[PDB]
Each structure stands twice: as C-alpha cells, then as structure tokens.
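Peer 1: If you scroll down you'll find the structure; I have some questions about it.
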2 protein chains.
Amino acid sequence: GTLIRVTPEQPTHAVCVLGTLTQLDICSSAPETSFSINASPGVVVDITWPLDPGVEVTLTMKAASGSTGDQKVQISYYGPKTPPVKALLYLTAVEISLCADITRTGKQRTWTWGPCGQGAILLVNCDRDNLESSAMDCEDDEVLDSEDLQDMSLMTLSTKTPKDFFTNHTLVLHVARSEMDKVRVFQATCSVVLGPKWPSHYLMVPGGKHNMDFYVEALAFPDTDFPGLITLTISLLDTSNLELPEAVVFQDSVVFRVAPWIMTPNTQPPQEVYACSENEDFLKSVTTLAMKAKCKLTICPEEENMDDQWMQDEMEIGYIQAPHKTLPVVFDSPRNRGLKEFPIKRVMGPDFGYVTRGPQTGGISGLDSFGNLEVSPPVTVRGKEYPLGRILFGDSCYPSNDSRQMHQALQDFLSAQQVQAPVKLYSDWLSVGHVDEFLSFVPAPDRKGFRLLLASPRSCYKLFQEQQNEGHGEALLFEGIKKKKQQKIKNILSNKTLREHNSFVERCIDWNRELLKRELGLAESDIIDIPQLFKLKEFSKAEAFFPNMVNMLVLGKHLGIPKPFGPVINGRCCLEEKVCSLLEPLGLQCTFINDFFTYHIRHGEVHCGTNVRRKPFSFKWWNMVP
Amino acid sequence: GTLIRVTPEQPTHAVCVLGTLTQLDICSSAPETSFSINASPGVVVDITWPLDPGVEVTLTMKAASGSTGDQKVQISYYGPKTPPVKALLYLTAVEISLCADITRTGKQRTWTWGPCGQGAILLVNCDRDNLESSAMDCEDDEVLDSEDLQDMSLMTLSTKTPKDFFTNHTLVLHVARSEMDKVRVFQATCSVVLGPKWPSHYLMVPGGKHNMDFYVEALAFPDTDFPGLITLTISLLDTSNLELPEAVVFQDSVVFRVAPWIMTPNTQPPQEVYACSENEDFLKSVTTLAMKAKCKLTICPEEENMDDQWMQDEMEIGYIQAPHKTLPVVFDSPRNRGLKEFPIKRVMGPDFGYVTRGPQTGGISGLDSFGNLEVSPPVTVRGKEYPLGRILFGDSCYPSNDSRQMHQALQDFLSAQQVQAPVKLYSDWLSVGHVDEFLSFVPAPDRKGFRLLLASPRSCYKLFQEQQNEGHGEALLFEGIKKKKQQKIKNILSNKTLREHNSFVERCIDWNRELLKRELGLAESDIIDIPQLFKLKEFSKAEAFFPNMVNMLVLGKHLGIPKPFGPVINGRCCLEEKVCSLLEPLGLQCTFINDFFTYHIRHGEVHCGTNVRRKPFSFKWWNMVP
Ligand SMILES: *CC(=N)NCCC[C@H](NC(=O)c1ccccc1)C(N)=O
Ligand SMILES: *CC(=N)NCCC[C@H](NC(=O)c1ccccc1)C(N)=O
Ligand SMILES: [Ca+2]
Ligand SMILES: [Ca+2]
Ligand SMILES: [Ca+2]
Ligand SMILES: [Ca+2]
Ligand SMILES: [Ca+2]
Ligand SMILES: [Ca+2]
Ligand SMILES: [Ca+2]
Ligand SMILES: [Ca+2]
Ligand SMILES: [Ca+2]
Ligand SMILES: [Ca+2]
C-alpha cells in the first residue's frame, strides 16, 4: 500500500512497483470544491468529482516505464469562479519480483500446508557431495561442486526498470538476524550473499530487464527453537538524496519451509541392508535374504565395528524431500558405541545426508538406541490422516528414579518434524528396553495393507498346551543346541514362576496393544500375535526366553526371523510352524536364522543386528495438514 | 481402553475404573461354538451368542465397589452335546478422577482455545506476597503465606474405592521430566509433591471415599522453548505381586495452559501513574492530571533514580489473568539504567508480579527501552479479531551494520505470548528510536472507540503556511524560553534543508502509517495527524524540532501533552490551538506541560518521563483463537 500526496505548489515524483496498490491524497494540499483527473494512457485511475476526503483515487500501471517519470498524472482543482489549478505527478513504473517454487512443482504472504497450500521448500544441505571433505556441504560458505546446487532451492529476482533506474535506487536482499544462522544464499552468474555472518547484501543490478538467480540451502532442521520457516526479503531503496538516509520504497518476501527428516516403516520397499562382520552363517542368511529382496548389501567389518554388532542401534535411515530433490539422510544416535563412526565415515556421503542429536560424551540411556525408534505404516485415526505413519518410541509409564527414557533432545527433534506425530509406547519393562523387542509391522495384501505383529506369551502357552494335549509333553525346547539346558513342554507349562513372569509381560504388552489401538486406529483384525515367552532377570526386567521372533528383518515379503529352536513335533519346530501358519496366508516368506550363539545370548536378535534403507513415501509431506 | 481375557481354566480378577471402556476377549481361551453371558446387577454387558471373535462384548459398571470382586461375570460356553462350561470374572469397580477448572469458570484430552474450548489455566507465581523476601514466591518450594494459594490453581483427586483397595494398589502423581522445571504442585490438608526436583510422587490415599486437594503454580512464562502447556497425570498401579514390578492399570491427566503476559493500551482506563523526582512543576502538572483521572500516583526519588528520569523506559506494566485471579505484572526491561531497581524493589510485591528478559550485564540497544514497546487498542483485521490489540514495537527496515533492533529474547517472549500478535514497526530513523516518538492512541466516543495519533510535518507546514497567508510570518517559534534562538515562521518555511529533513521524516512516518493500516485494519478516518516538525542530527537520525506533542500521557480523556511553545497568534500558541481543535471534538482535555528544560533537551517528552498501570481487558484471553 502507498499514499502519494499531491500538491499544486510543486510537482511530485513517485515510483510505482507493478502489483502494488497506489492511492492518491488529493485533498490534504488542495487549494481554495471540485477536482478532475487526467492521466497518460499507461495509467489507469479508478475513482467531474467533488473534493471529499473520503472518496478514494487509485492508480495502477500496466507496464514498466522506459524512462523516469514517463507516465503523468494531472489533477485539476476547480470551483464556481476559479480557473482550474493543476497538480502534476510524474510516475515511474517498475517490475520487482522475487520468485520461488511456491506451488511446489519444481517450476499469499505465508507458508501453508496441504494440496491447496502455498510456500517453497528448502532442504537442509547435510549431505557430502565434496571429494575427501569430512563435513556436510553446508558447514562452509561455498558451492564447491556443481552437483551441490541440486540440493539447493532456486530463487529469482526479476526486474524491469529504466536503464538509469539504479542510479537513484538500490536493492537489498535480507534475512532477519533471527534466522541468518539457519540459511545460506548464493548468487549465480557463484558466491554467498546471505548467511550466518551476513543478514543483508546490496545487489548490483543493471537497469532494463534483468534476471538474477540465487541458490538457497538450509543449515538447520526444524527443532524446539526453530519452527522451520525462513523468510527472505528484497527491499527497494531510494538513494536519490546524497545527504539523506536510504528510504524503503517497496518490500517483498518469499517464505521457505525447511524439509523435515522422515522415517520409513517396514512396509516401504527395501533398497539396502546393513550388518556387521563371528557370525558367518548369520551373514550368509541375510545375504541371501537381501538377494531375494533385490537389495544392495553393505557390511561393517571388525576393524570399524570395534566389536559392535548392533547395527540397528547407532542409526536410523530416513529421508528429506523437496519437489526438486529427495535424499536419504541418516539419523545418527548419540549412543556412540563401537559403530560410532559408521554413519559419519561411509553412510554419510554423495546424496546421503547426516544429522545427529543429543549429548555426545555421555548422558545417554539404552532407550536412545534406535532399536527403540520405529514408525507405523500410514494410518488414519478417527478421521485424522497420518499418511507417512507415526513415529513410535519406547518410554516408561511414569518417571521414577529407576525409569529410563530416550533423551529429550531426540524426542523434541522427532516432534518438531511434525509430519509423523510421535507416539510414546511403554518399553522400559524390557531389560534392553526397545519397542522392536515386542512389535514389528509387515506388509499384507488386504485391509490396511499391513499387520502389526506383537510378541504374545498367551499364544505360546496356547501352542504348548495344545501340543501336550496331543501327547507331546516330553517335547524339548532347545533341541539343536549342544550347550544349553533343554526343557520339556510339561515342565515349561508347570513352572509357576515362569507363568507369573509371562503374566506380567503380557500385561505390559497388552497396555501397548491398546495404546497402539487408540493412537494408530487399529482393530484386532489388524493384529497378529507371535508365540513368545519371556523371563524376568535383573531388576525384574524382561528378556526373551527363546530367540525373540518378532524382532525380525522385513524385506518386502521376505522375512528374516530368529530361529526359536522350539519343540520338534512331526519333524518341525512347532513355533516355526505356528509363525508360518500365521504369516504365509498374507503371502510372506519366513526364513528362520540361527542367531543364537552370537546375537540371542547377548540380548538381541536379527532386527537388532541389521538396518534397512527403504523407499521414501510418494505422498509429499507438505500436502499433509499436521 | 482395556481388554480382559477370560479363561475357563482359571477365574480372572480385574479392576474397572468408572468412565472407562472395558471389553472382553471370550474367544482366545474358549474350549471345544456358542456362549452366554450372565453378570451381577452392577454390571451392564452390551453385546444365545456364537463364538465369533469379531463380535464385541463390553462391560460397564454404574457404581464403585464396596469390596474386591463384589461384581461377577460368568461366561457360559456350550455346544450341541457339551454341558455348559463356565469362566468367572470377578470385578472391582473404582472411581479415580483428577479434576481441575477445565471449563474456566472458577468452579477431551487436550487444551483448546475459545469460548467453546476446554482446559484449565495456570498463573506464573511471579509476585511477592511474602514479608521481606526479595524473591518471587515461586522461587522456593513452599507455600509461605495463605494468601499465596490464591495465585495457585486447584486440582482435586476424587477416589471411591473399597476400604482395603490400596493394600494392593498405589496411586502416583506425575509430570514429564520435560515439564517439571516449569511447575510446582503442593498437597493440601501443605507441602510439595511435584516440581523441579521431583517428577513423580506416591500418594497416600485411604480406601473408601476420599478427596485430596493440590495447589499448582507455574514457574515459567510461555517462551520460544515452552509453548505453555503443562500436563499432570495420575496413574493407578497394581502392587499385588510382591516379587513382580508395579503394573499400570489406569492413567488420567489434566492439561494446564500457562497464562500469557498481557499489555494494556492507552484506551484502557488508567489506575496508577509513575514518574521521577529538577522537575517540580513538571511533577505538579502530572500530579493534577492523575488527580483528575482518579489515579494513584507513585514517584521515584533522586536517591533511587540514580539520575534516571525516563520512567517510561525500564518497565512495562501488564497483567496475567486466570478465572480465579488476575494480577498486574511488571515487565522489567534489560536496559538497566538508574531505574534498574525500581521494578524489583517497589513495583514487585503483593499482587504485583515480575518478569524480565534479555542479557542483564550488557548487550542492549536503545530499542530495548520500553518506550519502544506499545499495544494497539482492540482491533479486527480482514475478519481476524484481536480483542486485546496487537503489541507494536520498533525495528529497522532491514538489518545492516548500523541498524538497531530490540533484543531477540524480548521479541521472542512477546511473540510466544500469542494473544497480542506483535507487529514490527520502523523506528530506527529516530535518534532514540521509539515508536512512542511518532504514535499515540487516544479514546474516542465513535467509530472503533479510539484514534491513532501520528506526528505529521505535513500538518505543521500547512499550519504555518496558513498563519503566514493570514499575515503572521513574523510570528516566533520558541516565544517563552529565555535561552534559546527564536525563529520566525517565514524563516522556518524558507529553510530548504529543514524541509528536506521533514520530507524524509514524513516518508518514514508514512511507511508506518501504511503498515498500521494493513496490520491493524485502519481507515484514514481512524487517524489524526498532529502538527510536528523534526530535524536530522547525528547519523542523520531524527529528533523533534519542538517538544514532541504526540509523546503524551493519556489518562482517560485527560491528556498530558508537551508544551510546544509555538507561534503566539491572537494570544495563543497556534500549535496548541491546532491540537485542541483536533482532539476536543472527541471530548478529550488537553493540558500542555512544560517539559522543555528537563525532558525535551535530553531527547524525550512527557510520555518518556511517565508510566501507567491500566485496567486489564474484561475479555478473557483464553476465549481468543490466536
Ligand atoms: C534388539 C536391539 N535393538 N538390541 C540391542 C541389545 C543388545 C546390546 N547388548 C550388549 O550391549 C551386551 C554387552 C555385553 C554382553 C552382552 C550384551 C545392548 N544391550 O545394547
Ligand atoms: C521518549 C522516550 N521513551 N525517551 C527516552 C529518551 C531519552 C534518553 N536520554 C538520554 O539518555 C540522555 C543522556 C544524556 C544527555 C541527554 C539525554 C535516552 N536516549 O534514552
Ligand atoms: Ca558448501
Ligand atoms: Ca549437497
Ligand atoms: Ca552416534
Ligand atoms: Ca547432493
Ligand atoms: Ca529402528
Ligand atoms: Ca513459594
Ligand atoms: Ca504469590
Ligand atoms: Ca531492568
Ligand atoms: Ca498474590
Ligand atoms: Ca511503553
């Protein structure tokens, strides 16, 4: 909005940016009734008229000027016996537009969510396209490779002005000081105009028609103290008077939203599998499973591992997504065990981003291991859509001196990525304490296109009771293993303290069942119970009695399930048969992997020993309304 | 939600909290068809029935139990040739309700804004009811006075259980560790159960009917890292098994929203005026003005002042408001000049809260003085209501090496009080740089019930030109003052560099005019221009040429306006006459106060030398939808 005051005493000179509302004040300095308005054909006035202040006169230009004051407005004041008196306005029209991909196609004042929303997207430049640097590309103030610009967002300044216009006007590009530490802007022809050191920059623009390209990268993910928006503004300054200060004539802005970090559920098609190298036959089995599922396979060796076999736990592979660019990004967990370097050294790289949260020298729990970080498949809940699913992570039921939690910095980060609205589940009853110890998700061809699997002592008691009823009470759990105390179905069933333990575990699992039902919108027909016994040991914390079968590797329809070594009835482990009877009808393929004397005995299973990069959702996160 | 699994093998025992959904799993452990359901009259089952898993059985109790298992459910399984087989469920119904003033009358799972919203309110306990302490009451972990509880929010736990119930159950009260540093909870009969040191506490509750009262205070205002919600939860634990861990049976919560700090515009009725004590006749004039406006008057003496006369600038008196309690609260500015102690020592006190932001040892601007902090009267803008008005504060147009801004910590705080959605205006062209240097708001009996006053060189040129046209060109500005270079209207008008300066100032004021028009919804008919000349001096920054009349004390309809000492035409200063002609038709009373050789010459005026506590809005902030 602009109000030009017109004065018969002296002509006025004004600039008019096209797309702006220019109005006239004709009354303030009127002489002494009536006025008339004559203007050159480039000017459209909307409004032989009386000198009433309340009546509005608006001026709109159709085209940029070819020279200063090349459009004219003449206001004629007159009365009953007064010769008409003229006020002169000389206008200069210019085109100043700051453009970005506000419609999110790859090419209002605010950023809005959803399919009818508006607002451009910025990716954090947290990958490493640069040769032999150890840093994410956005840690310096330079575009070091041409490929790096593909991660960046394009913004253009179009101007159309007279050839001499910037003799007396200057354009400045700026960002609030508030936001300068989270963005960097390069000018193309390729060097920094805005960023952490500099919140504004004077542009060198020639008169006429000109187009100037900028590349923009984010430096920070949305977080507790950063909602995720960055506004960049162009200001047009009048520098006509050599004594007087600059005078802002016009401001325009674009508002960017920083891309959130997004996880991928087990129901997204797998692309690449990870584990550690002893476990040679364990590695054989996942190697064939990866082959069957068409996945690239990467392995971390003893040298790099530093003895760390829990490839599930230091990292989580998500992705960031903008209309121009989608890339995988590793969330590196602060647990900083022997795998501490793996995400940094050879998961971070060309088109593979990095991020980490939490204290890095100590201040951590078991529940900060990313076996305690999962996501549901897409779900709709009492009408609210979660088309990227909901992050799931384990916690206690209430905070006590003895309870554990994932570090608040991690929880806060996950929440500030609004788009998979986290749900806290109860996992602290488990010795290790990870949600993957009692749940998994698998694809299914019907209902909602998945099933929630839950560990279930109920199902295993039922299974073993049926076996006994059919005469197999002497059947031995742990047939196979040369150095473990074997146990008969009869004695398993008659052990009253084992049954009490498993009643307590069942309760803990039931509590979460119902939590997932409420928060994820599940009916029982969404859920499969997997026969699974547990035992309490050390602080009354639960570990698995036999290899924890729910803690499986999901590679499409190909499943890597820990071999339980259950009672062999008619030539087969009945646990394996029960699992197969439950999952094969969904068209899933179950391979049972011996993880016993390498994973199981150190309190984890196949899922705990592996990790998977999966295909990002096709649904665009910005088309959600969180 | 709860799913009880029933088993003919063995009876089950369950607790049922009234108001909860209890469902039965009848199929899982059914024998081998059909089942029937018989229950005692206290139990209503909703559901001679087939053994289909998908058919749901729900159980609801109407009354609390008098003893354990005093309600019964019996499930009869049968078939074609099978005698009916019974499963037994023994239920114990209890009443566990956590209550607060969720309807906001003084007495869903989420806090919601607006007149049909829900959610209780918590005040920050940032006043000082305690005798001779220097601290806000919420800095310790004790209720030291009975009056202190009036600032606190009541929350009640009602329970109705069997007399022996808490033999095998325990209740715990908790808050996330995330939120414990921002709340404190006392138990009444009076000591702390929850707070910064403790996130949970085991309640001692007797069986039967019991009611336990808690008092809750907030410790933090909503801010960048605190959206302003605090959830407190009660968990019911089963402690029946002496070996096994506690087992959560039921959780319920109340969600509190912390009251935001709120400012009061000049259109709110005044209650108390502040200034500093030399200025004896300045003090006389405000003393009479306060008297006319029925205001208490408090004065800060030379000893305490430390030479600081700018009582506008260290502090801003707002208020916090809950259904049970409203109190004034002083926002103490970090400028920490000679008035540094005044807000702490004798504005903070009984039913007068305190808050401060920003760095306190150095790191400040002129624009952190609270002459640069104002609010508009209530306004509606293109349909959006701002029923408490919009905070207004001064800034530059873009950040440069030479621009100033209010400290980000202050801006962030003001924004996080969502309820007066701040607007940044342009004040950095002014030497001192405060929005009060160029705007004020006054009550008016018509349109929107106020006018925006703006300083206007345009109006003063017009005024002086008319004077000259009427023959008064020799009239002297500064008639009155014995030691200042007087100046004739003729020479004022003919000074071309003065006119250039005032053209630039006009532009800066016009820019804000239009900003206020957009952001506040104003039409010109909302706005009065006040004749005012400026001059540029020192960095081309604007100061007032004569005492800045817009910088006035608004006490209802009684105005304390700086005496301009303008040209005396027909026995009166024509500036004073012009102002009176503009404001008297609105029914305002103008007193012109000589502030010349005490305020004006040190770059400020009457508003700058004073401060006002005003009446809080009657509209309840929580009934807004920000
Ligand atoms: C399943 C999952 N995500 N698991 C990680 C759990 C195993 C791991 N084990 C050990 O640290 C360990 C050290 C020494 C002896 C035995 C086990 C863990 N607790 O993180
Ligand atoms: C109008 C308003 N809110 N004013 C405060 C402006 C005056 C004050 N003056 C001085 O500090 C000063 C010191 C020494 C000599 C003259 C003036 C200020 N700049 O804060
Ligand atoms: Ca770079
Ligand atoms: Ca890059
Ligand atoms: Ca790490
Ligand atoms: Ca890249
Ligand atoms: Ca994981
Ligand atoms: Ca206290
Ligand atoms: Ca108090
Ligand atoms: Ca202070
Ligand atoms: Ca009080
Ligand atoms: Ca103020």
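Going by Swiss-Prot, the residues shown for chain B are 4-35, 38-52, 67-126, 136-217, 225-312, 315-663, listed in order.
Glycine residues also receive a Cβ, built from the backbone N, Cα and C atoms like all the rest.
Quick paste from Swiss-Prot:
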BINDING   B:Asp155, B:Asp157, B:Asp179, B:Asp388  Ca(2+) 2 binding site
BINDING   B:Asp165, B:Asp168, B:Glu170  Ca(2+) 3 binding site
MUTAGEN   B:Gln346 to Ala  Impaired binding of TDFA Inhibitor
ACT_SITE  B:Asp350  active site
BINDING   B:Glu351, B:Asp369, B:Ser370, B:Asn373  Ca(2+) 5 binding site
MUTAGEN   B:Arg374 to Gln  Impaired binding of TDFA Inhibitor
MUTAGEN   B:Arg374 to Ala  Strongly reduces enzymatic activity
MUTAGEN   B:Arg639 to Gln  Impaired binding of TDFA Inhibitor
MUTAGEN   B:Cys645 to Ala  Abolishes enzymatic activity
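Provide an account of the burial state, proximal residues and distances for the features listed.
Peer 2: Over all protein chains present, the Cβ of B:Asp157 (Ca(2+) 2 binding site) has 21 other Cβ atoms lying within 10 Å. B:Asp157 (Ca(2+) 2 binding site) falls outside any helix or strand according to DSSP and counts as coil.
Annotation for B:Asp168 (Ca(2+) 3 binding site): no same-chain Cβ neighbours under 8 Å separated by at least 6 residues are found.
Taking the Cβ of B:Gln346 (mutagenesis position) as centre and 10 Å as the limit, one finds 25 other Cβ atoms among all the protein chains shown.
Less than 8 angstroms from the CB of B:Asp350 (active site) sit B:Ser370, B:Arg372, B:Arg374, B:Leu376, B:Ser406, B:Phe407, B:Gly408, B:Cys645, each of them six or more residues away in the same chain.
Taking the Cβ of B:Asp369 (Ca(2+) 5 binding site) as reference, residues of its chain lying under 8 Å away and at least six apart in sequence are, in sequence order, B:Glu351, B:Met352, B:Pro380, B:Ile381, B:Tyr391, B:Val392, B:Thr393.
There are 16 other Cβ atoms within 10 Å of the Cβ belonging to B:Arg374 (mutagenesis position).
Under the DSSP three-state reduction, B:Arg639 (mutagenesis position) is assigned to helix.
There are 27 other CB atoms within 10 A of the CB of B:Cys645 (mutagenesis position), with all protein chains counted. In the three-state DSSP assignment, the secondary structure recorded for B:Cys645 (mutagenesis position) is helix.
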Peer 1: Under 8 Å Cβ-Cβ to anything in chain A: which of these recorded positions pass, B:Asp155, B:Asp168, B:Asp179, B:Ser370, B:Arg374?
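Peer 2: Contact set vs A: none.
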Peer 1: Rounded to a whole number, what is the Cα-Cα distance in Å spanning the 2-residue gap between B:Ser312 and B:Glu315?
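Peer 2: Those two Cα atoms are 7 Å from each other.
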Peer 1: Same chain, not part of B:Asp165, B:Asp168, B:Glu170: whose C-beta falls within 8 angstroms of the C-beta centre of the Ca(2+) 3 site? Give them in sequence order.
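Peer 2: Going along the sequence, the neighbours come out as B:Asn158, B:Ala163, B:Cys166, B:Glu167, B:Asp169, B:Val171, B:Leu172, B:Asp176.
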Peer 1: According to DSSP, collapsed to three classes, what secondary structure does B:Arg374 (mutagenesis position) have?
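Peer 2: Where B:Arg374 (mutagenesis position) sits, the three-state DSSP reduction gives coil.
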Peer 1: For B:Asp388 (Ca(2+) 2 binding site), just count the other CB atoms lying within 10 A of its CB, please.
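Peer 2: Other Cβ atoms found within 10 Å: 15.
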Peer 1: Going by DSSP, is B:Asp350 (active site) part of a helix, a strand, or coil?
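Peer 2: For B:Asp350 (active site) - judged by DSSP and reduced to three states - the answer is coil.
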Peer 1: Would you kindly give the Cα-Cα distance separating B:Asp155 (Ca(2+) 2 binding site) and B:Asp165 (Ca(2+) 3 binding site), rounded to the nearest Å?
Peer 2: 6
Peer 1: What is the Cβ neighbour count of B:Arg639 (mutagenesis position) at a 10 Å cut-off, with all protein chains included?
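Peer 2: If we count other Cβ atoms within 10 Å of B:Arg639 (mutagenesis position), we arrive at 12.
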Peer 1: An 8 Å radius from the center of the B:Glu351, B:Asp369, B:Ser370, B:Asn373 Cβ atoms defines the neighbourhood of the Ca(2+) 5 site; name the other residues of that chain inside it, in order.
Peer 2: B:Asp350, B:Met352, B:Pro371, B:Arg372, B:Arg374, B:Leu376, B:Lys377, B:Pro380, B:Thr393, B:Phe407
Peer 1: Please state whether DSSP places B:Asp165 (Ca(2+) 3 binding site) in a helix, a strand or coil.
Peer 2: helix
Peer 1: Which of B:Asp155, B:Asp165, B:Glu170, B:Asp179, B:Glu351 has the fewest nearby Cβ atoms, counting only those within 10 Å, among these binding-site residues?
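Peer 2: Among the binding-site residues B:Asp155, B:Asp165, B:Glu170, B:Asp179, B:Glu351, the sparsest Cβ neighbourhood within 10 Å belongs to B:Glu170.
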Peer 1: When the number of other CB atoms within 10 A of each residue's CB is tallied over all shown chains, which of the binding-site residues B:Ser370, B:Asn373 has the maximum?
Peer 2: B:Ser370
Peer 1: Across the 7-residue unmodelled segment, how far is the Cα of B:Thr217 from the Cα of B:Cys225, in Å?
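Peer 2: Flanking Cα atoms: 6 Å.
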